[PDB]
Amino acid sequence: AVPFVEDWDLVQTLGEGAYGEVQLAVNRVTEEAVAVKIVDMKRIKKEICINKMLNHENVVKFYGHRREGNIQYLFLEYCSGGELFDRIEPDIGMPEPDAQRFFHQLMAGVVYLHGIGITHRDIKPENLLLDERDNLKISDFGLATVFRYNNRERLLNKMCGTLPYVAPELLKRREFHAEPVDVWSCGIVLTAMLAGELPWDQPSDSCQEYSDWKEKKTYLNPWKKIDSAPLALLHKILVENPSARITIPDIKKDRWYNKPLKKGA
Ligand SMILES: c1ccc2[nH]c(-c3n[nH]c4ccccc34)nc2c1
C-alpha cells in the first residue's frame, strides 16, 4: 500500500570489512536505519542461512537479502553504539560494572547460539556491537558454522578466527569441541575489558606471555590490573585443556559473575 517505503538512502560507510563494505542506510519515508553489508560475490550462502536461523536480543538481527546479480546485500540491525572495541580505553579498559554487564549480555547471546547449535568462531570486541541503550549484540556470522544437528555434536577441524582470541586446542589438535573455543574467546574479551590490553599474541607454548599465565605469574600485566574476583573467573576460562575449561552454566554460578556492581540505566 505505501509507495516509496522501499527506498533507502545509503548515508555513510560504517566499516570497510575485508569482503567489502557496510553502509548505514536510512528509510526515506519512515527514517528507519539499517546497516547493509555489501558483498560482491565476485571478489555467503551459509552466512545468509545462519542469519535466518537467529532471533535473540543480543544477536544482530538480520532482516533480509537483496540479490542484485553479483552484489549481495545483507540487511542487518543498526547499532548506533558502534563496536565494543571503542569503549575499551587502551592500557586501562573500562569500569568493572560496565564490563560485567557487557559480559552478562555476551554470555546470554552465546548461550543462545550454542543452544541452537551454532558456533560463532570469531568472538572479539570488533564483532560486539552496541545499540542506543548500550545493549551488546554479537555480529558477523561470516566465520560461523553448525556444531549440533539433530542433537548430535560434530567436532570442528577448520582453523579460524583471530589469533589473540583463539583457544589453544585449535592450534594443537586436529579436532576439537566448538563450545569451549567460544568460551575461551569470551574470556579473552573479558581480559581486554578489564586491562585495556590483550595477554598474548597467540596461546602458544612458543609465546612467552602465555607461558607466564600457564606458570601463574599474575603479578605481571595484564593480570595485575585485574582484581581477584574477575581474575578468579578468568583462571577458570583460560584453562589450557578444553575438557577441563569452565562451561557456560558454570560461569553463571561464578562469584564475580553474580557480584552486585551496577545501578540500572
Ligand atoms: C558506529 C560505527 C560503526 C557501526 N557499525 C554498526 C553496525 N550496526 N550493525 C552492523 C552490522 C554489521 C556491521 C556493522 C554494523 N553500527 C555502527 C555504529
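Quick note: numbers on chain A are straight from Swiss-Prot, i.e. 2-44, 52-273, in order.
Per deposition record, X-ray crystallography, 2.3 Å.
The backbone N, Cα and C atoms fix where each Cβ goes, and this holds for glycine too.
If you look up Swiss-Prot, you'll see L15, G16, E17, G18, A19, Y20, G21, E22, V23, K38 marked as ATP binding site. There are 21 other CB atoms within 10 A of the CB of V23 (ATP binding site), with all protein chains counted. According to its DSSP assignment, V23 (ATP binding site) is in a strand.
The note that Swiss-Prot attaches to the published mutagenesis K38 to R is: Abolishes kinase activity. For the recorded site, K38 (mutagenesis position), the DSSP three-state label reads strand.
Among the sequence features in Swiss-Prot, the mutagenesis site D130 to A is noted as follows: Abolishes kinase activity. With a cut-off of 8 Å between CB atoms and residues at least 6 apart in sequence, the same chain places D148, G150, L151, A152, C168, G169, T170, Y173, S193 near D130 (mutagenesis position), listed in sequence order.
In the three-state DSSP scheme, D130 (mutagenesis position) is classed as coil. According to Swiss-Prot, the feature active site, proton acceptor maps to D130.
Quoted from Swiss-Prot, the note on mutagenesis experiment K132 to R is: Strong reduction of chromatin-associated CHK1 ubiquitination. In sequence order, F93, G169, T170, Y173, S193, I196, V197 are the residues of the chain that are 6 or more apart from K132 (mutagenesis position) and have a CB within less than 8 Å of its CB.
Most Cβ neighbours within 10 Å among the binding-site residues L15, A19: this distinction goes to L15.
Taking the centre of the Cβ atoms of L15, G16, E17, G18, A19, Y20, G21, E22, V23, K38 as the ATP site, the nearby residues of that chain (Cβ within 8 Å, site residues left out) are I39. Taking the Cα atom of each, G21 (ATP binding site) and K38 (mutagenesis position) are about 8 angstrom apart. Comparing C-alpha positions, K38 (mutagenesis position) sits nearest to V23 among the binding-site residues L15, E17, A19, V23.
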